[PDB]
Amino acid sequence: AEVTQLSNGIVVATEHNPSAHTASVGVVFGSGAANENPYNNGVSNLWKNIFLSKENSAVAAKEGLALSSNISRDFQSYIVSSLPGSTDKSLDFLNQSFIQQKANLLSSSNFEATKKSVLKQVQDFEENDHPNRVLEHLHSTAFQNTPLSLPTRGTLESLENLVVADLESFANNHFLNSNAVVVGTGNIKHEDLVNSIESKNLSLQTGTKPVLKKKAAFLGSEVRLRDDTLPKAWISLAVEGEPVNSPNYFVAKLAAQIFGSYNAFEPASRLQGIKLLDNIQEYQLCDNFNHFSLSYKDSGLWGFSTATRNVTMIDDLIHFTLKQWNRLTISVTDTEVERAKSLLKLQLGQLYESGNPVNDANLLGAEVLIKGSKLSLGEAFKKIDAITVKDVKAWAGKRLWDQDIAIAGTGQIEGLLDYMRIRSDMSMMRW
Amino acid sequence: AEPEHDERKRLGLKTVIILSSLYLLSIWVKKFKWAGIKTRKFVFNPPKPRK
Ligand SMILES: CCCCCCCCCCCCCCCCCC(=O)O[C@@H](COC(=O)CCCCCCCCCCCCCCC)COP(=O)(O)OC[C@H](O)CO
């Protein structure tokens, strides 16, 4: 496995892997949910559904290929999987889809059907999925009045205020030749390297992406969605993280991995880990853990999430988690760091070793749209091994000791102290 | 009748100075840490009609 790079007007990337036999080729745009004003929120989701809606029959009829999509914060990706010997067909279909012509794909009936389907889907998401809801609310409350807080699926009222003008405007303003790459993950050697760059076989509308007046921000805002009908209580915490291409990415990832995950209803999860697991097992407080270290091109979010059937025990859980975070920055045994390093090595190996071509293409585009070339796994392992106790202690002291935090919650949140009791528990303790 | 007037007034001046400083300090801190609770806003969205 190796990475190649080249450019003429556009950028072309490829990570050949002859072991797998599922070639996937598609484009990736560096403009998603972070490049849209709050009055135009679900335009990217409408694009995704309108490319997943109607021509999905044509792709399976005329040829054989399964087409996917993904929008996370700015990486609007349209991957077209295929068989190893049928990549040119996928590229030709992608060209006939984007560059010419999208007028047929933009009709009144098709758009109305996509609109009602998207409305039903977003309503269902807002009804059922609670942890994702609290994650989106944490994002929307940490980045108040900033093009990084609005959700990636579109607020309910924002959908029905845009039909054909906003969608085409987004296409003409973001689907450009400056922030687009052509991934080639699979088992293709050099056809992607040559056919992507042609006299006219590239996206039209040469130009530049509009600049953003506001880069990012982070203020400690609290949001609650108290409602006693739900049985459980989902709460999330976060602090300021680091963006991609910073010499703190892997240290933050290791700090997240130190505490790891947990699941009380699994016999293999109650007997491992670090101290807070032991402190929690004595009384049934929590059910799930998710120590996440998210990073975006502007700013990151290193946080925590949980969900408890017990409602009176929320304060104790939050206090114990904050106390453990406090202990992280003063005294960590070298054994803890070694175990966290091994666990993170395994985790990144699983993440970057999965046989899915689509996930590898997504990661490749994500890491190439910011730096220019993907950071290989061997170098990643070497620099992971470079980390020591001093570096993680320094990062924890810099980014955790008495820093502004954001909180979110929903369900039975009657027993959650609002903002000063939680914030005070990071420096009031004897040090 | 009161052989402590000078000492009483000196101690009283010191006491009123220190208590005035403490009172202003408490004013500032109370207006500070109540700022996050005196500004929180509520929005009522009627729930969907299904018990
Ligand atoms: C007008 C009414 C009051 C009149 C006067 C009252 C007189 C009695 C005073 C009783 C104690 C109140 C004085 C101030 C207490 C500070 C708060 C405190 O100690 O309690 C915290 C307890 O804090 C701790 O448990 C950690 C800090 C203590 C560890 C460090 C100790 C240092 C040395 C202490 C010496 C004193 C020992 C006796 C303390 C009672 C609670 O907050 P928390 O950090 O637990 O946050 C809440 C969280 O969500 C749930 O935990």
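Here Swiss-Prot sets the residue numbers for chain B, with the shown residues being 259-309 in order.
Cβ atoms are placed via backbone N, Cα and C, with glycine included.
Quoting Swiss-Prot on the mutagenesis of B:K272 to A: Loss of RIP1 from the bc1 complex. The secondary structure of B:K272 (mutagenesis position), as reduced to three states from DSSP, is helical. Long-range Cβ neighbours of B:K272 (mutagenesis position) (same chain, at least 6 residues apart, Cβ-Cβ under 8 Å): none.
Mutagenesis annotation in Swiss-Prot: B:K288 to L, described as Loss of CYT1 and COB from the bc1 complex; when associated with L-289 and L-296; the structure shown retains the original residue. The Cβ of B:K288 (mutagenesis position) has 10 neighbouring Cβ atoms from other residues within 10 Å, across all protein chains displayed.
One mutagenesis experiment catalogued in Swiss-Prot, B:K289 to L, is accompanied by this note: Loss of CYT1 and COB from the bc1 complex; when associated with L-288 and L-296. B:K289 (mutagenesis position) is surrounded by 10 other CB atoms, counting those within 10 A of its CB over all protein chains shown.
Other Cβ atoms within 10 Å of the Cβ of B:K296 (mutagenesis position) number 7 in total over all chains. For the published mutagenesis B:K296 to L, Swiss-Prot gives the following note: Loss of CYT1 and COB from the bc1 complex; when associated with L-288 and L-289.
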Inter-residue Cα distance where the pair is B:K296 (mutagenesis position) and B:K288 (mutagenesis position), in Å: 11
Pairwise Cα distance for B:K296 (mutagenesis position)/B:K289 (mutagenesis position) [Å, integer]: 9
Helix, strand or coil at B:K289 (mutagenesis position) [DSSP, three-state]: helix
